[PDB]
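Take a look at the structure below.
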Amino acid sequence: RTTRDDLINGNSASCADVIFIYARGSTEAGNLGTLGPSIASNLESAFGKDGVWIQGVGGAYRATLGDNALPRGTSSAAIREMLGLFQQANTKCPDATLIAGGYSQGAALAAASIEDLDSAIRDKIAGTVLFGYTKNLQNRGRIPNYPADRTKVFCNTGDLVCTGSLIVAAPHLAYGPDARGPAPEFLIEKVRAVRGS
């Protein structure tokens, strides 16, 4: 279950109401890595398999560990890849509500992409979850240009990347419980807040 390309594969004539775009952590497998599958299963329970499209950021995003040290905490090629997926969602399914997330390098990628996005598309992302956010200190827990009420950051005590370092310590690898419960809970709540049900 570590690769999902529902947006790329999806039929434009039968668009899902909710599209989730997720970026994995460094060196992780597929395009969802270790946390994305848990979030996806719970979104599908809430909205149904036909109700939500799960899309990982693959393509040019190689999730190379060394790219954590670059200015935006990931590469320019990776940002272009995720921007392209938000633009594909907006073109293919203009009425869908979007939600996003990322872990570790993927959280820096999600923040850089949303910062650069056209505002009319950015404003369709009803909620974003970030785990082990490598730019947490530098950005003061926020995503630039995106509202605090639509953001949820999961940063464990002792996870040094949340406090301005790039050292990987054991708390960085402990976000499994959050991806199984509070992170899908937040995303579902933020989609229902604007779509009703």
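Residue numbering for chain A follows Swiss-Prot, covering 33-229 in order.
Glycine residues also receive a Cβ, built from the backbone N, Cα and C atoms like all the rest.
Here is what Swiss-Prot says about this protein:
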{"type": "ACT_SITE", "residues": "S136", "note": "active site, nucleophile"}
{"type": "ACT_SITE", "residues": "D191", "note": "active site"}
{"type": "ACT_SITE", "residues": "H204", "note": "active site, proton donor/acceptor"}
{"type": "MUTAGEN", "residues": "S58 to A", "note": "Severely decreases activity on p-nitrophenyl butyrate"}
{"type": "MUTAGEN", "residues": "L97 to A", "note": "Increases activity on p-nitrophenyl butyrate"}
{"type": "MUTAGEN", "residues": "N100 to A, L, D or W", "note": "Severely decreases activity on p-nitrophenyl butyrate"}
{"type": "MUTAGEN", "residues": "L198 to A", "note": "Increases activity on p-nitrophenyl butyrate, poly(ethylene terephthalate) (PET) and polyamide 6,6"}
{"type": "MUTAGEN", "residues": "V200 to A", "note": "Increases activity on p-nitrophenyl butyrate and poly(ethylene terephthalate) (PET)"}
Those recorded positions, out of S58, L97, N100, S136, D191, that come within 10 angstroms of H204 (active site, proton donor/acceptor) at the Cα: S136, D191
Close in space, distant in sequence - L97 (mutagenesis position), Cβ under 8 Å, 6 or more apart: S58, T59, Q137
Nearest of the recorded positions (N100, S136, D191) to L198 (mutagenesis position) - Cα to Cα: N100
Count of other CB atoms lying within 10 Å of the CB belonging to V200 (mutagenesis position): 17
Closest of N100, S136, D191 to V200 (mutagenesis position), Cα positions, recorded positions only: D191
Sparsest-packed of the listed active-site residues (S136, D191) - C-beta count within 10 angstroms: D191
Residue among recorded positions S58, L198, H204 with least C-beta crowding, 10 angstrom cut-off: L198
